[PDB]
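Heads up: the structure comes next, in structure tokens.
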Amino acid sequence: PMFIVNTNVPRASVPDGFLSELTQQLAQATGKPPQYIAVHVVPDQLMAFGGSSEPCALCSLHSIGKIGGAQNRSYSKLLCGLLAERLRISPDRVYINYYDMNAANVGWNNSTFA
Amino acid sequence: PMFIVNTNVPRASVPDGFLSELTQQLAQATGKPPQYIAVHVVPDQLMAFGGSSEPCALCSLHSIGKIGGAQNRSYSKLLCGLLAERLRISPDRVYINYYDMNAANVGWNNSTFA
Amino acid sequence: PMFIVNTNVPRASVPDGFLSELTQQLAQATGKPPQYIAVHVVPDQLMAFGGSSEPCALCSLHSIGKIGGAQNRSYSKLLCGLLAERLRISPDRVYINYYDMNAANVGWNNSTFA
Ligand SMILES: C[C@@H](N)[C@H](O)c1cccc(O)c1
Ligand SMILES: C[C@H](N)[C@H](O)c1cccc(O)c1
Ligand SMILES: [Cl-]
Ligand SMILES: [Cl-]
Ligand SMILES: [Cl-]
Ligand SMILES: [Cl-]
Ligand SMILES: [Cl-]
Ligand SMILES: [Cl-]
Ligand SMILES: [Cl-]
Ligand SMILES: [Cl-]
Ligand SMILES: [Cl-]
């Protein structure tokens, strides 16, 4: 899977080990091996949410399976909690788009997973 | 909804109020509440369009509904107009990808919209 | 089509002509005219792959058609080869998400391709 967070929070406010916490927490939540989890954090962005430049985040989670109604509700609670605790972003200023990818549409290591 | 613009135009060339202008114009175009509209502008990017590094933009609009044949033509006219007037980018050097998101696949405020 | 690479490799390690090289190789691989190929390279990113931050890349290819099982395997070999030879990124630390876009969902030049 891949998880991306784009935020206006400054780089200095991203705590050490944040990529590792995302990796481990997502491995547990999705059930996928940590070796297959990629994470990408983009601070200092020029962004607004509801017209306001207070701290916010736009995120995405792509996974081959492990995406659905109940699972995405659980992911949102986990990820909003982490963004609130670690980046001080209010959950009502976070979007997370979820993508259930077909294996044939995910390339890796000179091929695709299909 | 969420609107992202990636561009090679430098940050100093993005005028004041551009995030607000995008927020207001997208609220009217999509009909969605301004409170739910998120905007993200990424200048100074290493990009080419048609092999050329002249000013260009790659954009995306994600929305729960309000995406379709006619609506997307109207959004493209509005958004290319703004990128031309405000960033001086020619409309034939802009792509905008449109995504009609299922409510179950959009997280916000510790939950999803499903 | 549009190809985006996000990588932790620093900007100074992105060789001259890399955007043109991607444009040319993608024009041939997708069969599309190079005038329609857009490329975007984002170096210096805060990323981890499988828990570590050795060089890695998260990429996407969006195209109206020319996406499928066999084609995506071919694109992955081409693109991982280029990331390995030019950016020194191991193919097993690259993900590429493929998107077959409907023409009605791609805006360009004040309209869409539909
Ligand atoms: C069905 C769709 N892939 C198609 O035939 C096409 C090809 C080239 C450009 C287009 O806008 C659309
Ligand atoms: C159907 C679903 N995509 C599936 O069963 C799968 C699981 C794990 C890896 C993978 O590539 C594919
Ligand atoms: Cl970190
Ligand atoms: Cl589910
Ligand atoms: Cl898919
Ligand atoms: Cl929406
Ligand atoms: Cl129309
Ligand atoms: Cl969806
Ligand atoms: Cl590391
Ligand atoms: Cl195919
Ligand atoms: Cl589509």
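Following Swiss-Prot, chain C shows residues 2-115, kept in their order.
Method of determination (from the header): X-ray crystallography, 1.2 Å.
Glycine is no exception: its Cβ is also placed from the backbone N, Cα and C atoms.
Feature annotations, reproduced from Swiss-Prot:
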{"type": "ACT_SITE", "residues": "C:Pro2", "note": "active site, proton acceptor"}
{"type": "BINDING", "residues": "C:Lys33, C:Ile65, C:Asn98", "note": "substrate binding site"}
{"type": "MUTAGEN", "residues": "C:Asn111 to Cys", "note": "Causes formation of interchain disulfide bonds with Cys-81 from another subunit"}
**Message:** Can you give me the Cα-Cα distance between C:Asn98 (substrate binding site) and C:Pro2 (active site, proton acceptor) in Å, rounded to a whole number?
**Reply:** 13
**Request:** May I ask for the distance between C:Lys33 (substrate binding site) and the residue listed as 'active site, proton acceptor', taken between their Cα atoms and rounded to an integer number of Å?
**Result:** 8
**Request:** Any same-chain residues 6+ apart from C:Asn111 (mutagenesis position) with CB under 8 Å of its CB? Would you list them in sequence order, or say none?
**Result:** none
**Fill in**
Filtered recorded positions (C:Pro2, C:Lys33, C:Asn111) by Cβ distance under 8 Å to chain B; hits in sequence order, or none, are C:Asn111
**Item:** Largest inter-residue Cα distance among C:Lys33, C:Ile65, C:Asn98 [record-listed substrate binders, Å]
**Value:** 19
**CB contacts for C:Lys33 (substrate binding site) [other CB atoms within 10 A, all chains]** = 16
**Request:** Among the recorded positions C:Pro2, C:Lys33, C:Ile65, C:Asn98, C:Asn111, state which ones have a Cβ less than 8 Å from a Cβ of chain A, giving them in sequence order; state 'none' otherwise.
**Result:** C:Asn98
**Request:** Give the distance between the Cα atoms of the residue listed as 'active site, proton acceptor' and C:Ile65 (substrate binding site), rounded to the nearest whole Å.
**Result:** 7
